[PDB]
Amino acid sequence: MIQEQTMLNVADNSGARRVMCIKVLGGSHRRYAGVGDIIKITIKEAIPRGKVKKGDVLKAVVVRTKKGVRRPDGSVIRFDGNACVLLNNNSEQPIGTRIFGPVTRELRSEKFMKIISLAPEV
Amino acid sequence: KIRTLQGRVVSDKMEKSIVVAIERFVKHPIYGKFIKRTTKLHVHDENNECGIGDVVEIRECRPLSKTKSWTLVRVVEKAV
Amino acid sequence: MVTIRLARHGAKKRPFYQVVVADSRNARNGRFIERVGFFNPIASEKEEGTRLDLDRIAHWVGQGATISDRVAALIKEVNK
Amino acid sequence: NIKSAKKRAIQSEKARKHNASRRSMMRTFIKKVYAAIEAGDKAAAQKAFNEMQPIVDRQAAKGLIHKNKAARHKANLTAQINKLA
RNA sequence: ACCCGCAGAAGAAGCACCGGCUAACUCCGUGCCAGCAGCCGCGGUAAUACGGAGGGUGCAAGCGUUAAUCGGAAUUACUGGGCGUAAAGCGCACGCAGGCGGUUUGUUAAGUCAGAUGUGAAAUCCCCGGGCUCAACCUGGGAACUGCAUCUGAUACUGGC
RNA sequence: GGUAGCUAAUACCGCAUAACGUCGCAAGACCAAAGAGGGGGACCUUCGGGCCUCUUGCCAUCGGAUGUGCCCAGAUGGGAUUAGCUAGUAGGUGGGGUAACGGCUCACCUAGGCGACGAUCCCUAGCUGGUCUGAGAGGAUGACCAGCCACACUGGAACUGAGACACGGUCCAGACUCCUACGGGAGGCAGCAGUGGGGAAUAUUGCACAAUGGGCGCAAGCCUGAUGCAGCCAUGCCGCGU
């Protein structure tokens, strides 16, 4: 499960295999992150085709978990990687032009549908 | 008749092939001195009668193999 | 098809035209077998204007290359 | 409008299911003729080669192997039955 | 296109340069300041060097400034460089692989010289016939492109034997 | 645009016939396909053809004409403070492959092959007709132009056809732009033109199937940002005003 000091691959286009989870947020004491809810990330490698800097502090949201999406019936829909997508801290919204993720029901429960819907996978 | 060139054998170390050196002897285009511009060719030889120091006469086909288009006509000096 | 045809030649508002034998196949005025004449649509109303090698064309037609309506009518300008 | 080149891969794969299938049949026919030389000799080989002869010409009549390979196959095997003693 | 008329000096001129080399130059103001300069160098009370002014010089629908290429440039040197010092000759001995080598004969023909047949695309130079005055351009006929290959002589020199 | 029911061939396959082709000294066996159109009389009918006539096609064999595939030779940017380099590199044995060649592509035996005439490796790069310069030699350089070789957003495979190693194609993938109120979907201006960006900088989303060519059609005719012409600029050259 995703938590503080976890290294992940990123769902943002031209993002590197390595970004670091520095805070799990929620204001109260928190163990692990949650799908469709925010997390604090630092960029540990930057790709020159991408739009981010190494060592920069950013806002993100969790978009796929090895724990799967499973609330309504207990029937799990599962993925073979843990990943988040990057959000702007003032203007809001996913900062990329493509997302590498399943873009499930709880991501369309956010204000983001216009920039995630190019490829629905479930 | 046919066109043939003269040379000397520089390697025989290959089962059905030999290597021959030929001298085209050409004038330098600016400074006018004549230069050998010696060229080493691989030559087809199934009869295998030659060795280091033999003077030979050769002809072109047809490409016989990769980097080989010449074949042996006659042995010229038949010395030693 | 080897054809006897008119080739693109002239100036802005002043076309001149040449006639050549070529397989087509080949592109515009290039890579032709031989030239046989020139048209000049004006020809300055003179007998030293417009020329056609009617005897070499006679050896290139038969039993030879094709000649279409507009090119078979060049003989009518030299008349002949 | 059209671009008939967009039809030619489909027209080739639909035909491949016979036009390449017969290449496998023809590769096999060489085996049937060499198997008739061990069945064997002059009283089996030239009788069995005459099962292959018309099929090679009947394929060449449609194109595909017409430029040399069809006549090449017939000549190659005519020379192999002529070699018999 | 071309022809005929209506039209009135009417609508039409620049930019650089002038101490010595270097064409044309004097006076004002500034007073080592400001503003200049291809090199020699300008400016403190005559500035022919700045800015202006009056007169000249140059080219012209152009005139001028630059980072640069060719000329001047034989100062990159083949046509056609240089090594005592001015800048380069190794402190010295021997020598493989390279370059070079007397002379009488024959022979090979790589190389040279001679003669042909193919080819060296079309534009195009140059000669020259048309088309617009000249010409750019479209061309009609010529020429050259010393080349290269394939056949064939000379048989002298060089390499080879 | 997918599927199913239905129906015909100048769409398709067999059964026939078949040359100087196949292979051989040779007799000889074998492989194929389409009619159509305009005109037109006697005889006959259910008078949307029996039948005559010319044209043009269809299937095959073998030559010319012209290309396409292949390998060489002479010509050829820099670097030696790169001196050694290499394992399909270098030779043989056997298959397969192509219209055809070769290691061309494989599997195995052999260890040679290439170097101071610079191998090996690395940087730079459309080439030549041409262009400018000066008396020329020589130098600096190859826009446009004619021809030739390569390229089609970035990349692989090659297929069709007479031909592409396919600007306006296939299977798509990558980087993407655009559409979707959200269930998957179209495409590649280094064509013709504008525009965002890059730059000290290079012209208009001009007019027209009028002429010409190519393409289909037996021909009338239809298609054509091919092409043919405008528009703008001291940017170079030439004749000429004020």
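Just so you know, the numbers here start at 1 and follow the chain as drawn.
The header says electron microscopy, 12.0 Å.
Cβ coordinates are placed from backbone N, Cα and C, and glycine is handled just like the others.
A:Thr97 (mutagenesis position) carries neither a helix nor a strand DSSP state and counts as coil. Sequence-distant neighbours of A:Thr97 (mutagenesis position) (same chain, 6+ residues apart, CB-CB distance under 8 A): A:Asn13, A:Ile115. Under mutagenesis, Swiss-Prot gives A:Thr97 to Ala with this note: Reduced RsfS binding.
Around A:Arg98 (mutagenesis position), the same-chain residues six or more apart in sequence whose CB sits under 8 Å from its CB are A:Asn13, A:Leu118, listed in sequence order. Mutagenesis annotation in Swiss-Prot: A:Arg98 to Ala, described as Reduced RsfS binding; the structure shown retains the original residue.
Taking all protein chains in view, 8 other C-beta atoms sit within 10 angstroms of the C-beta of A:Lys114 (mutagenesis position). DSSP classifies A:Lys114 (mutagenesis position) as helix under the three-state reduction. According to Swiss-Prot, the mutagenesis experiment A:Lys114 to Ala carries the annotation: Reduced RsfS binding.
Sequence-distant neighbours of A:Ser117 (mutagenesis position) (same chain, 6+ residues apart, CB-CB distance under 8 A): A:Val103, A:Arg108. Under mutagenesis, Swiss-Prot gives A:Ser117 to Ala with this note: No change in RsfS binding.
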